Structures are given as structure tokens and as C-alpha cells.
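Peer 1: If you scroll down you'll find the structure; I have some questions about it.
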Amino acid sequence: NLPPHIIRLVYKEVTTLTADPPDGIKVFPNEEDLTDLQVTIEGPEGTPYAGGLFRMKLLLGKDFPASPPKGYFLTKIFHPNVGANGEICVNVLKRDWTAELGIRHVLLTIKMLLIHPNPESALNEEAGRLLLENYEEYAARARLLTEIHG
């Protein structure tokens, strides 16, 4: 139940964003509810997630864009910043957020997160500790779950 003038702004972003998304990212056409966007993020090459295709959904909350969107991975993944429910915690984004950044910036931030995790704010503390204490162990399991779910 976003304000109509906000919906009018969302339709603009999504329409442009869908016709020309960032690399490795694809926003699916939404004509039902643009508050609930469906997106795929290709696992970056040179990362454990490489080769995998990760389905996610971006939810625009009630106080959007005053507050940042809330992302959720549908694809199961081993990442310090992704919870069991798939909830994505982008600590830096939520701090450096304003209404002008746009949905494109959010998706980019999530892609950058697969490359540059943040164990200082881990929803998956196991993946958080492993990333710091034994990266090779993290890369192994992350690469394994990417072969199965990616």
C-alpha cells in the first residue's frame, strides 16, 4: 500500500531497469505487484558462487524509499550475510541509504556482497567465522551449495 506517486516512480525504475539491467543481473517483468520484484543474480566468476544462478526477491516496504528495500534469496546459499529465511543483511547499504540511490544500486550492492562479504554483520555466523578463520573451508561449502542449488 505505497503512495500512488511512489508506485509511479517504481514503475519508472523497474521498466528502465528491466530493459537494461547491470551485468550478471536480470529483473523479470512484473505486472502483478511491483512491490515484489523477482531477480536473478549470476554468481560472479572468481568466487565460490561462480556458475550458479541465484533467484531472489526484492520487497519494497511500507516506508520505501525513505528506508531501503529488503532482499531475500530464494536460492539456498552459504553466505555470512544471508539468513536461513534468505534475508539479506547489507549493513553498509542501510547506513548509506537515501531515496535517490534507486533499485539498481540495491541489486548492485547485493552482487558486490557475493564478492565482498561482511562477517562483521553475519546472519550466518558459521559462514562468518569460517570466512575469517579458514577461507578455503568457506569457499568449499559455498562452492558445494552452488553446485546443488545454483
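Chain A is numbered as in Swiss-Prot, which gives 7-156 for the residues shown.
According to its header, the structure was obtained by X-ray crystallography, 2.5 Å.
Every residue gets a Cβ built from N, Cα and C, even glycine.
For the mutagenesis of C95 to S, Swiss-Prot gives this note: Loss of function. The structure shown keeps the original residue. If you look up Swiss-Prot, you'll see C95 marked as active site, glycyl thioester intermediate, on the strength of sequence analysis. The note that Swiss-Prot attaches to the published mutagenesis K117 to A is: Reduced ubiquitination activity.
Where in this structure would I find these features, and how exposed are they?
Peer 2: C95 (mutagenesis position) falls outside any helix or strand according to DSSP and counts as coil. Counting Cβ atoms from all protein chains shown, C95 (mutagenesis position) has 19 others lying within 10 Å of its own Cβ.
Proximity of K117 (mutagenesis position) to non-local residues of its own chain (separation of 6 or more, Cβ distance below 8 Å) is seen for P28, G30, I31, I47, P50, given in sequence order.
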Peer 1: DSSP secondary structure for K117 (mutagenesis position), reduced to helix/strand/coil, please.
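Peer 2: Assignment for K117 (mutagenesis position) reads helix.
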